[PDB]
Amino acid sequence: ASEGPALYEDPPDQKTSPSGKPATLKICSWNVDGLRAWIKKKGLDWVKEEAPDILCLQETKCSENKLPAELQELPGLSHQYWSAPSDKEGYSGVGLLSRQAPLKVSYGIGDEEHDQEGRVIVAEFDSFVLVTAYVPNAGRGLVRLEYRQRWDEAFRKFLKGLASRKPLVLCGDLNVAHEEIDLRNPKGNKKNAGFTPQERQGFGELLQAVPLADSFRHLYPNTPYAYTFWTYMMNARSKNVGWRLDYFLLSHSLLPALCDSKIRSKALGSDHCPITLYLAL
Ligand SMILES: [Mn+2]
């Protein structure tokens, strides 16, 4: 095609806040493209090396009653919560695994229409509430784009609610590359899922309304070729022809506790790579 390799090297982990406070929380989020495939691909061994405090997973494709038994070889993340489509089938699904149990775990966004596909887990902790999300793809041919706009609004209002109570951290596959810098080929994707003006706009609305800051882009406003997903086809990863779909968005109040927002480009196991957040809470 038009694209050859574009180099990207994630900078070293900055593990102290701007006030010099060492990070006390490490959160890892990962679209795993199937819990069972991911595990087969050694996803868990990378999790152990990373040693996060909280691990959030998206697209587990796994019924909450058919969890791989390997998920018990994680003694460090022993508190495990799962949401999968209410029809009990093998698609979508998210996970949240935690060293410490949260004060409370909830599922969905309190909207029946939007709560049947196991897309959202809310884990409330002392100083903050963590949400992980697997946002509805707009669909091939954009046949799900109208629903996705419904989804975007409900979700945006629900999050706005949470944040009014506690500092918010939202992470996961938000199924949109916000701006042109967020994907390798903006020009050819303006009509495809992930880069419609509708989706880009909803991400923008999400940021101002809650409000939320894009942790990675706040720290690296001018850094290009930083992606978290590459299609399996066309040898895309190897050419770094990708999209940034995975994010950590923070309440502005958490910005002084932001140490770094990382993209683990080399970590294999899915068509997305892990992202990792360091906070000094
Ligand atoms: Mn997938």
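Residues displayed in chain A correspond, in order, to Swiss-Prot positions 38-318.
The backbone N, Cα and C atoms fix where each Cβ goes, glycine too.
Annotated active site per Swiss-Prot: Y171, in sequence order. Secondary structure at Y171 (active site), as computed by DSSP, is strand.
Taken from Swiss-Prot, the feature active site, proton acceptor covers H309, and the record attributes it to sequence analysis. In sequence order, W67, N68, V69, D70, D210, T265, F266, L282, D283 make up the list of same-chain residues 6 or more apart from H309 (active site, proton acceptor) whose Cβ falls under 8 Å from its Cβ.
The Mg(2+) 1 binding site annotation in Swiss-Prot covers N68, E96, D308, and the record cites sequence analysis as its basis. Under the DSSP three-state reduction, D308 (Mg(2+) 1 binding site) is assigned to coil, being neither helix nor strand. A 10 Å cutoff on Cβ-Cβ distances gives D308 (Mg(2+) 1 binding site) a total of 17 other Cβ atoms nearby, all chains included.
The Mg(2+) 2 binding site annotation in Swiss-Prot covers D210, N212, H309 and is backed by sequence analysis. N212 (mutagenesis position) falls within neither a helix nor a strand when secondary structure is assigned with DSSP, and so counts as coil. The Cβ of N212 (mutagenesis position) lies under 8 Å from the Cβ of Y171, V172, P173, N174, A175, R185, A230, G231, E236, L282, each of these being in the same chain and 6 or more residues away along the sequence.
Here Swiss-Prot describes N68 to A as a published mutagenesis experiment; the accompanying note says: Nearly abolishes AP endodeoxyribonuclease activity.
Note on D70 (mutagenesis position): other Cβ atoms within 10 Å of its Cβ, all shown chains, come to 19. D70 (mutagenesis position) falls outside any helix or strand according to DSSP and counts as coil. Under mutagenesis, Swiss-Prot gives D70 to A with this note: Strongly reduces AP endodeoxyribonuclease activity.
Around the Cβ of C93 (mutagenesis position), 33 further Cβ atoms fall within 10 Å across all displayed protein chains. Where Swiss-Prot documents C93 to A as a mutagenesis experiment, the accompanying text is: Abolishes partially the redox activity.
Here Swiss-Prot describes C93 to S as a published mutagenesis experiment; the accompanying note says: Does not abolish NO-induced nitrosylation. Abolishes NO-induced nitrosylation and translocation from the nucleus to the cytoplasm; when associated with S-310. Classification of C93 (mutagenesis position) by DSSP places it within a strand.
A mutagenesis experiment is reported in Swiss-Prot for this position, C208 to A, and the note states: Does not abolish the redox activity. In the structure as shown, the Cβ atom of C208 (mutagenesis position) sits within 10 Å of 27 other Cβ atoms.
Record note (Swiss-Prot) on the mutagenesis of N212 to A: Abolishes AP endodeoxyribonuclease activity.
Under the heading of mutagenesis, Swiss-Prot lists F266 to A and annotates it as follows: Strongly reduces AP endodeoxyribonuclease activity. The secondary structure of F266 (mutagenesis position), as reduced to three states from DSSP, is extended strand.
Among the mutagenesis experiments that Swiss-Prot reports, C296 to A is described with the note: Does not abolish the redox activity. Of all Cβ atoms in the shown protein chains, 23 besides its own fall within 10 Å of the Cβ of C296 (mutagenesis position).
Within 10 Å of the C-beta of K299 (mutagenesis position) there are 23 other C-beta atoms, taking all protein chains into account. In three-state terms derived from DSSP, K299 (mutagenesis position) belongs to an extended strand segment. Per Swiss-Prot, mutagenesis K299 to A is noted as: Reduces the interaction with TOMM20. Abolishes localization in the mitochondria; when associated with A-301.
According to Swiss-Prot, the experimentally introduced change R301 to A is described as follows: Reduces the interaction with TOMM20. Abolishes localization in the mitochondria; when associated with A-299. Cβ neighbours within 10 Å of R301 (mutagenesis position), excluding its own Cβ and spanning all shown chains: 16.
Among the mutagenesis experiments that Swiss-Prot reports, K303 to A is described with the note: Reduces the interaction with TOMM20. Within 10 Å of the Cβ of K303 (mutagenesis position) there are 10 other Cβ atoms, across all protein chains.
Sequence-distant neighbours of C310 (mutagenesis position) (same chain, six or more apart, CB under 8 Å from its CB) are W67, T265, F266, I300, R301, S302, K303, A304, listed in sequence order. In Swiss-Prot, a published mutagenesis experiment is listed as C310 to S, annotated Does not abolish NO-induced nitrosylation. Abolishes NO-induced nitrosylation and translocation from the nucleus to the cytoplasm; when associated with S-93.
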* Can you tell which of the mutagenesis positions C208, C296, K299 lies nearest to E96 (Mg(2+) 1 binding site) in space, using Cα positions? -> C208
* Asked: C-alpha of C296 (mutagenesis position) to C-alpha of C208 (mutagenesis position): distance in Å?
  -> 16
* Structure fact -> Comparing local Cβ density (other Cβ atoms within 10 Å) for the recorded positions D210, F266 points to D210
* Neighbourhood of ligand 1 - recorded positions from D70, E96, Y171, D210, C296, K303 with Cβ under 6 Å -> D70, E96
* **Residues within 8 Å of the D210, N212, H309 Cβ centre (excluding the Mg(2+) 2 site residues themselves)** => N68, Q95, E96, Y171, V172, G209, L211, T265, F266, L282, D283
